[PDB]
Amino acid sequence: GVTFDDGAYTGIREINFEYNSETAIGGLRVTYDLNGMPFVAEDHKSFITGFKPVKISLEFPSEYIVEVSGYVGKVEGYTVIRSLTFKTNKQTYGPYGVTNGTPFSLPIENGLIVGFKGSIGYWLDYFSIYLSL
Amino acid sequence: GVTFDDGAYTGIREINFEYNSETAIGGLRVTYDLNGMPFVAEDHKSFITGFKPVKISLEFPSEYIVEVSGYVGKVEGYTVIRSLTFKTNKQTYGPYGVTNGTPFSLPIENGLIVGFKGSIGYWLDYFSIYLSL
Amino acid sequence: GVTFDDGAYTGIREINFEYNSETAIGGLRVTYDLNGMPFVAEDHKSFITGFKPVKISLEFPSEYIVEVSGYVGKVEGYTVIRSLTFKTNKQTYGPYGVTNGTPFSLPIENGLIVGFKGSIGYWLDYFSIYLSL
Amino acid sequence: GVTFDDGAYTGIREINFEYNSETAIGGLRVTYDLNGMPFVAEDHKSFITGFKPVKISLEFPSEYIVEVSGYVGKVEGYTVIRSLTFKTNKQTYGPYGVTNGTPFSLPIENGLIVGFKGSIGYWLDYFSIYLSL
Amino acid sequence: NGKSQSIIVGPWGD
Amino acid sequence: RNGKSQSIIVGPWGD
Amino acid sequence: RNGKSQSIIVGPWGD
Amino acid sequence: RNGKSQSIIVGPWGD
Ligand SMILES: CC(=O)N[C@H]1[C@@H](Oc2ccc([N+](=O)[O-])cc2)O[C@H](CO)[C@H](O)[C@@H]1O
Ligand SMILES: CC(=O)N[C@H]1[C@@H](Oc2ccc([N+](=O)[O-])cc2)O[C@H](CO)[C@H](O)[C@@H]1O
Ligand SMILES: CC(=O)N[C@H]1[C@@H](Oc2ccc([N+](=O)[O-])cc2)O[C@H](CO)[C@H](O)[C@@H]1O
Ligand SMILES: CC(=O)N[C@H]1[C@@H](Oc2ccc([N+](=O)[O-])cc2)O[C@H](CO)[C@H](O)[C@@H]1O
C-alpha cells in the first residue's frame, strides 16, 4: 500500500477511519492538537470504497487514549489490520471491523499517543504509534 | 503475586529469567546500565523452583532490544506470561517457555527499554516496560 | 507587553526579528519545522516601528542552533532584551542590537530548541525556550 | 581541574557544596533520587580546603529546583563559578560565595534538573545541567 | 513535583 | 494527567 | 546529529 | 543509534 507518516503533535482531538464488517480497516484521517488548536492531518485513503466511516471525537484535554488494540489477519491474501478498538480514560470506542485473527494491544500505563504512521492500500496494512510525555 | 518496579535507568546490559517448558516464565533479574556503569537491580524470585534459567548478555551500546514478544495463558488457574522472545538489533534470543495462548508484541521502531515493572508469584503474572530516548 | 507562546514543534527553520541599534530587540516571528514541513508561527509585533529587520534562514536538517545569547538592560526604564546572538553548528548570526547591560546565555550541550514564548511591548520584554530531543 | 559527570537520575534530594566568601565555589556532592530511593553521587572535591560547606536538603517530591544562578569570574587567573543561588518552588537558598563578575541563570519554567556535570580544580571551573520531564 | 516522569507501556499478562 | 503533551521549557531571560 | 526532533515510536502491528 | 539513553543537557557556565 501507500505509506504515510503524520509525525508528532501535542495530542489527539479526533480520529476518523473506515472499516468493513466483512474485510478490514480502510482509510484513516487524524485531527491532532498542535499547541492548543486543531491540526487536521492528511487523509490517508483506501484504494477502494464501500466502507463504514467512524468519527471518534475526543474531548481533548480531559479525554485521551489509554489503549489501542485490535486484530491482524488476511484479506485476499494480504496481512492487514482487520479490527481496531480505542480505549480512553472516559470510555471505549467499541470494536470496529473483523475481530478475527491475531490480537495485538498497546496498553499505555503512562504517556500519550501523539502521532500515527503506517501504510494503506485496499486496507490498513500496518501502523505505528508515536509516544511522548 | 509480589509486585515489583525497577524504575527507569539509561539502558539494559543483561536480563536473567527462569522458564519451564511445561508451565510459564519464572523469576526475573535485570542488569541495567546506569550512566555508563552496570546496575544490578533486585532479583524478583518465583515462589517455587524447577525452572531453567536463561542469561541474555547484551553487548551494551551496540546491542539493544528492538522487540519483546511472547504468550499469555493460564497455568493452574492463573493468567501468566508463558513465553518470551527478545529480539535485538543483532540477534533473536529465541522463544523461552510455552508458546501457547494469546500472543502479545511490543516492537520498538525508535526508542529504548529502560526499565521493567510487574508481578511474580509462582510465575510472571504480568509486566510493563519503561520506554525512553 | 503582550505575551505570546508559539508552543512546541520539531525544529527551527527560520527566525526573523527586529532590532534598533539605539534601543533594543523589537518584534519576532519564527518559522518552525513541523514533521518535515514548515509552520510559520504568528508574528509577534512591537508596539512601535523604526526597527531593522534580520532574517535568519537555517539549512534545515544539517543546521541547528547550539546557543542563544544576548544582553538584558533598561530602555526608558523597562528591562528588556537589547541584543541577540544565535550560534548554530554551522555559523554565528552575530550580535544584533545593543550589547550593553547584563549578558545572558543558553548554551545547549545536547538537545534542540523547538519553540519560543515570551512577551513584547515596545521591545522584547523576555522570552523562554522549548527544549527537546 | 578534574572533570566529572554524574549522569542522569529521577530527581534531586540534596545538594552539598563548598564556598569561600573571598574566592569562589569549591567542591560539590549531589544526592539524587533514583526511582524513589536516595542515590549519593560521587563527591567532587576541591584541590584545596578552607571552604564553608552548605547542605541544601530538599523536601523531595513537593520541593524542587526552579532556577540555578550565580556569578562567573576570575580567581588567581582562572575563570570559575564564584557564586551560586538555588531557587526552589518553596524557598530560595540565598547566594553563596562572591557575587561579583558575570552573572548567569538557568530558570526552569517546566522540567526538572536530573543531573550535573562539570569540572573542579581549586574551585568549580564550570558545570552543565541535565534536564528532563 | 520533583519526580522525573517516564513513558510506561501498559501491562501484558493480566 | 490530561491529554496534552508536556515540554521542557527553560525559564525566561529579560524579566 | 541534526535539527530534527526525535520521537519514541512503538513498532508496527499488521505485518 | 545505540542502546544508550540520551538526555537534554544545557551548555556549561563558567567555561
Ligand atoms: C500495489 C499495491 O500497493 N498493492 C496493495 C493493495 O493490494 C491489492 C489488493 C486487491 C487488489 N484487487 O484488485 O482486488 C489489488 C491490489 O492493497 C493491499 C492491502 O491494503 C496491500 O497494501 C498491497 O501492497
Ligand atoms: C498469595 C499469592 O500471591 N498467590 C499467587 C500465586 O498463587 C498460586 C497458589 C497456589 C498454586 N498451586 O499450584 O497450588 C499456584 C499459584 O502465584 C500466582 C501466579 O504467579 C499469582 O501470582 C497469585 O496471586
Ligand atoms: C501597557 C504596556 O504593555 N506597556 C509596555 C510598553 O511600555 C512603554 C510605554 C511607553 C514607552 N515610551 O517610550 O514612551 C516605552 C515603553 O513596552 C515596555 C517594553 O517593551 C513593556 O512591555 C511595558 O509593559
Ligand atoms: C593542574 C590543575 O588541575 N590546575 C587547576 C587548578 O589550578 C590552580 C593552581 C594553582 C593555584 N594557586 O593559587 O597557586 C590556583 C589554582 O584550579 C583551577 C581552578 O579550579 C583550574 O581547574 C586548574 O586547571
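Heads up, header says this was done by X-ray crystallography, 2.1 Å.
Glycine residues also receive a Cβ, built from the backbone N, Cα and C atoms like all the rest.
Per Swiss-Prot, the features are:
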| type | residues | note |
| --- | --- | --- |
| DOMAIN | C:1-133 | domain 'Jacalin-type lectin' |
| VARIANT | C:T31 to V | In minor forms |
| VARIANT | C:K52 to T | In minor forms |
| VARIANT | C:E59 to D | In minor forms |
Enter the number of other CB atoms within 10 angstroms of the CB of C:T31 (variant position).
19
According to DSSP, which kind of secondary structure is C:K52 (variant position) found in, if we only use helix, strand and coil?
strand
So how many other Cβ atoms are close to C:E59 (variant position), meaning within 10 Å of its Cβ?
12
With an 8 Å cut-off on Cβ-Cβ distance and a minimum sequence separation of at least 6, pull the same-chain contacts of C:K52 (variant position), or say none.
C:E18, C:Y19, C:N20, C:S21
Work out how many Å separate C:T31 (variant position) and C:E59 (variant position) at their Cα atoms, rounded off.
13
